[PDB]
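Student: First the structure, then my questions, so here it is.
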Amino acid sequence: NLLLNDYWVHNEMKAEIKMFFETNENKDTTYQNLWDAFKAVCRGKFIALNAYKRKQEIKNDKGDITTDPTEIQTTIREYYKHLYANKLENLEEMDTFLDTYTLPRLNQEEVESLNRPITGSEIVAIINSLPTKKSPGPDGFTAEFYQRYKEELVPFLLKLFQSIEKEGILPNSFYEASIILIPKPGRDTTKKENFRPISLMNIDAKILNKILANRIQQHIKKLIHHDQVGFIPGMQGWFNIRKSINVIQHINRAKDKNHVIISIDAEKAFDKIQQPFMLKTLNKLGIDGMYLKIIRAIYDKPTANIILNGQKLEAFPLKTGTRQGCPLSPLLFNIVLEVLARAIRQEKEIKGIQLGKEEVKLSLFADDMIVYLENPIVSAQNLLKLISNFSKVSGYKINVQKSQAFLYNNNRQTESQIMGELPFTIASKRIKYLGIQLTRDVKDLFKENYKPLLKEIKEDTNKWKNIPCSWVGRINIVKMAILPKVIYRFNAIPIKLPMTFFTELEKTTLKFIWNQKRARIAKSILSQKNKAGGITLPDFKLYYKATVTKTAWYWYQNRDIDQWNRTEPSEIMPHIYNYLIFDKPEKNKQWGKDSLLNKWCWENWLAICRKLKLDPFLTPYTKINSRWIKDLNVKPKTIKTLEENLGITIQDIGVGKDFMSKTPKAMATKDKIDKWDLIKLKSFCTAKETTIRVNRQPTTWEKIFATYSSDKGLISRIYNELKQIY
DNA sequence: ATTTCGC
RNA sequence: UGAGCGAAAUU
Ligand SMILES: Cc1cn([C@H]2C[C@H](O)[C@@H](COP(=O)(O)OP(=O)(O)OP(=O)(O)O)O2)c(=O)[nH]c1=O
Ligand SMILES: [Mg+2]
């Protein structure tokens, strides 16, 4: 990277590239071979410039533990070659699976936006957004080399990609990859299958894959369902954790227990996905033409060569499995797995347990497909046979050994057959789920989730006891090491906590900070902002309060994509959380008992609203669809008129003397609304209290939950407001 | 620019 | 060593 920061080398390489490009633009060869020669010449010139600058300045197949340098290379290579060799060929049988189920097609506009030619403005947003300080690819070039040689590379890379779209082939250098072996987290190193194969490609191939990945990500929301939250932008991990906790609670509270929960785990899902099946399901999804023409070309003859201890092992074909490290690979994998997800959802034999008017079948991630069943005796068998069919078609293999399960039955003898038939390893206490121990009983969540947290704190604080750093250094270590772990647990499980937990956590943190000494400066002063002179000592109580109150944003937005908020158990009238934020205070309705996660949010919302001394029941941000105006009889058709004409707030429709008449568009829309509704709305807005409640400047707190339509920094803003208030 | 987590 | 996607926090 130091060589690239030389101005003379910079100018020399610029001149060399210009010369090289304006020397042999003939017609005998193509742009791909020219680009390969370009890369080779640049490598040679870089080697020469570096020289000038320096002048100026495991167990084998039999199980035996072998240490022979040649034998280990021969066995790991054989294992990986056998892993990447089996390629399916029953293309006729593949389409039979697809034709039996429904898939979401794309309209003409979407494919048209998918097949638009690559322009010069679609590469500037990719090269600049390329992460730096990474490892070089097989060629040896770095991302910053493209980043800082941007002024001339773009309008010839444009022609190179033009050639790729027009003809349909890629340079032979775009297929090379490097595989490095890495030890997994918490596994024995003696087994050959315990390593993590990571792959690195060329930077230009990464740029092309990023362009395609963004082009398909613009519609990935329409493509796959909202159950899957892995790699989908705008979705968070706890979306499924909270849902699973709600299902656990519902099963626990049910008097008739005949349910089961299975945490299915795939066995090397990335490396076991058949390329022909992914191509055919991409074709079936309505994607055809230029996009398919290039995607098929990028997976024609992918090769990879392993590197161990700096050895250039010979390459072998990748006949199967999407090459990991590809920005486009997660999208294709999600598309392929969406077929299985929709097959499970559409199947009537698989019966999910109904949560009131909402029915939940299964939850998804990258691989952690957890599925909730009813009457396991036949539902588990149907799921297993469907997964077997999908396995034969596509190669998706499940590691039944690692897959755990929860059995919820009342009869002792009925459980015996269930354990005997299904090969699942039924767990009794805990199942790991994205770092959250899903307790079999809800009442043990605090015991098995936060006490081990505190134990790990008391261990890791013992680990960093002999670091000769400043107290600001220890504060920073706290901030970037211990805070995210607690915030993740709060986000996943924001339940009521006794004050002893916070007291002892604060005690441990303060012992960490002062290094077995007493406080030197006031805690309150250091807890203030940097402008006040403090170093902003974290306040875990405020973070907990912010995390608990964060659910009000999703309450107000009323997004249909999320289903976790509707899974709460309610033996009472239907959904209430929609008409709670900035709505009429409804009486004679007491939540709790059944609730585990939302009632505490409402209590904490009311407490902070009262501390703000502002009215939370009639605000300028009140929705038209609020209960404030449908308590009096109205017609549904009236609301959607001003919803699509003016907006959703109660301020824009009109209050006081501006009832549905404040702008020429509203003046022309006034007669559209029905008169019987108009006489009601008028009278409603004639009241002095309504006018003074609506016509005011909203505070920052209201703007946090109302005007913002993005979650990028909700906890930060809410915690800042809480810190200002408290 | 950096950190952590999930995969 | 050490790559990719997504999420969160500090500046
Ligand atoms: C953890 C991890 C996963 N991945 C990708 C590759 C994996 O196929 C995918 C999910 O991996 P996992 O399902 O977490 O691991 P695995 O299924 O291979 O475990 P096992 O060896 O027992 O079969 O995410 C990375 O690219 N980098 C990573 O660091
Ligand atoms: Mg797996």
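Using Swiss-Prot numbers, chain A covers 254-310, 393-1061, in order.
In case you wondered, yes, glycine gets a Cβ from its N, Cα and C as well.
The domain 'Reverse transcriptase' annotation in Swiss-Prot covers A:498-773. Annotation comment: Swiss-Prot describes A:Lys519, A:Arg522, A:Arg531, A:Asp600, A:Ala601, A:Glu602, A:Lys603, A:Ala604, A:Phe605, A:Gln659, A:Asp702, A:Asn734, A:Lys737 as dTTP binding site, evidence class experimental evidence. The Mg(2+) 3 binding site annotation in Swiss-Prot covers A:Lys556, A:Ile559, A:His560, A:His561. Summarising the annotation, Swiss-Prot assigns Mg(2+) 1 binding site to A:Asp600, A:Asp702, A:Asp703 and lists experimental evidence as the type of evidence. Here Swiss-Prot notes a mutagenesis experiment, A:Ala701 to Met, with the remark: Reduces transposition efficiency. Under its mutagenesis entries, Swiss-Prot includes A:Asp703 to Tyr with the note: Reduced transposition efficiency.
Give me the local environment of each listed feature.
Tutor: Listed in sequence order, A:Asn529, A:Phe530, A:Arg531 are the same-chain residues at least 6 apart in sequence whose CB falls under 8 Å from the CB of A:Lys519 (dTTP binding site).
Taking Cβ-Cβ distances under 8 Å and a sequence separation of 6 or more, the neighbours of A:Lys556 (Mg(2+) 3 binding site) in its chain are A:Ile567, A:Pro568, A:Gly569.
Every protein chain considered, the tally of other Cβ atoms within 10 Å of the Cβ of A:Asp702 (dTTP binding site) stands at 18.
Shown in sequence order, A:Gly565, A:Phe566, A:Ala604, A:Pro665, A:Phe668 are the residues of the chain, 6+ apart in sequence, with a C-beta less than 8 angstroms from the C-beta of A:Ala701 (mutagenesis position).
Sequence-distant neighbours of A:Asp703 (mutagenesis position) (same chain, 6+ apart, CB under 8 A from its CB) are A:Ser598, A:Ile599, A:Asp600, A:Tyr768, A:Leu769.
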Student: Can you tell me whether DSSP puts A:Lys556 (Mg(2+) 3 binding site) in helix, strand or coil?
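Tutor: Once the DSSP labels are grouped into three classes, A:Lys556 (Mg(2+) 3 binding site) ends up as helix.
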Student: Taking only the Cα atoms, work out how far A:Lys603 (dTTP binding site) lies from A:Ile559 (Mg(2+) 3 binding site), in Å, as a whole number.
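Tutor: With the alpha carbons as reference points, the distance is 22 Å.
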Student: Please list the binding-site residues from A:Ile559, A:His560, A:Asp702 whose Cβ falls under 6 Å of any atom in ligand 1.
Tutor: A:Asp702
Student: Using CB under 6 Å from any atom of ligand 2, narrow the recorded positions A:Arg531, A:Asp600, A:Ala701 to the ones that qualify.
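Tutor: With ligand 2 as the reference and 6 Å as the Cβ limit, the list reads A:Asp600.
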Student: Sort the binding-site residues A:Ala601, A:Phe605, A:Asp702, A:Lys737 by C-alpha distance from A:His560 (Mg(2+) 3 binding site) and give me just the closest.
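Tutor: Nearest candidate: A:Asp702.
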Student: In the same chain, which residues outside the set A:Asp600, A:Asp702, A:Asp703 have their CB within 8 A of the centroid of the CB atoms that define the Mg(2+) 1 site?
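Tutor: So the additional residues around the site are A:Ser598, A:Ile599, A:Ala601, A:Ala604, A:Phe700, A:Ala701, A:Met704.
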